[PDB]
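Chemist: Below: one structure in structure tokens.
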Amino acid sequence: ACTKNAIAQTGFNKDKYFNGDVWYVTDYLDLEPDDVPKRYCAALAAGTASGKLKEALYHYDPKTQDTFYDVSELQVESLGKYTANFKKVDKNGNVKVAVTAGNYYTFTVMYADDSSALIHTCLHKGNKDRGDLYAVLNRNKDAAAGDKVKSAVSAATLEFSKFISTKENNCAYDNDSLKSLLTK
Ligand code: HEM
């Protein structure tokens, strides 16, 4: 189960974060052991589509090849803290698993700037929940974490040395699909 109430960035700039562009996960920290594979790749696009806050997600296991996309409308809990009801889609936005109650994740932006971010997420999915997950994001694929986001990791009382890098997996990303999905 999840255990953390992540605190959102003071002065979080929502329009900058939710600008329709792509964020790549470069490093992640799962608090629960064996909650996720040790080799993984993920990215998301976050934007507003016809007035609604939206995220599109991409997950790829670089070993098993398991791949899936999701689209969510976000509801606001407070500035920088959201609840997202996801539907699983193909890369084109065709629905594979409909939105359903109990299938949701929370999403807190703990730090963000032009190029980087630190987020916390808590996934709830039927009988397949996920414990707390933190992720370092960058606008550039596989970019090394800069001093600002690393300092934010420290300020959150987390040890960056514990984060797992995604940069050494052979991962490729369909940016174009992620952007398109925002409207789906
Ligand atoms: C590298 C970082 C991440 C890893 C290693 C990871 C790992 C996983 C894994 C292994 C699953 C499979 C669950 C299953 O088999 O049903 C999953 C599902 C999911 N994750 Fe992640 N995840 C990451 C980042 C994220 C982020 C940043 C978000 C939200 C912004 C997110 C949201 C979700 C959602 C919504 C599902 C269920 C999708 C569906 O069933 O349609 N994940 N994740």
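Following Swiss-Prot, chain A residues are numbered 22-205, in order.
If you're wondering, the header gives X-ray crystallography, 1.3 Å.
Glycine is no exception: its Cβ is also placed from the backbone N, Cα and C atoms.
Pulled from Swiss-Prot, these are the listed features:
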- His80: heme binding site (BINDING)
- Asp51 to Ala or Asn: Loss of NO-induced conformational change and strongly reduced pH dependence for NO release. Stabilization of the ferric-NO heme center and decreased nitrite disproportionation (MUTAGEN)
- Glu76 to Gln: Stabilization of the ferric-NO heme center (MUTAGEN)
- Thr142 to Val: No effect on NO-induced conformational change or on pH dependence for NO release. Increased NO association rates (MUTAGEN)
Chemist: Counting Cβ neighbours within 10 Å across all chains shown, tell me which of the mutagenesis positions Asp51, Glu76 comes out on top.
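Modeler: Counting Cβ neighbours within 10 Å, the top one is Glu76.
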Chemist: Run through the Cβ atoms and count how many others sit within 10 Å of the one on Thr142 (mutagenesis position).
Modeler: 18
Chemist: Report, as a single number, how many Cβ atoms besides its own are within 10 Å of the Cβ of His80 (heme binding site).
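Modeler: I get 16 for this one.
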Chemist: Determine, to the nearest whole angstrom, how far the Cα atom of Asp51 (mutagenesis position) is from the Cα atom of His80 (heme binding site).
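Modeler: On Cα coordinates alone, these residues lie 15 Å apart.
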Chemist: For the recorded positions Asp51, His80, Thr142, which residues place their CB under 6 A from an atom of ligand 1?
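Modeler: Going through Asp51, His80, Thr142 in sequence order, those close to ligand 1 turn out to be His80, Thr142.
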Chemist: At the Cα level, what's the spacing in Å between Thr142 (mutagenesis position) and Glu76 (mutagenesis position), rounded?
Modeler: 13
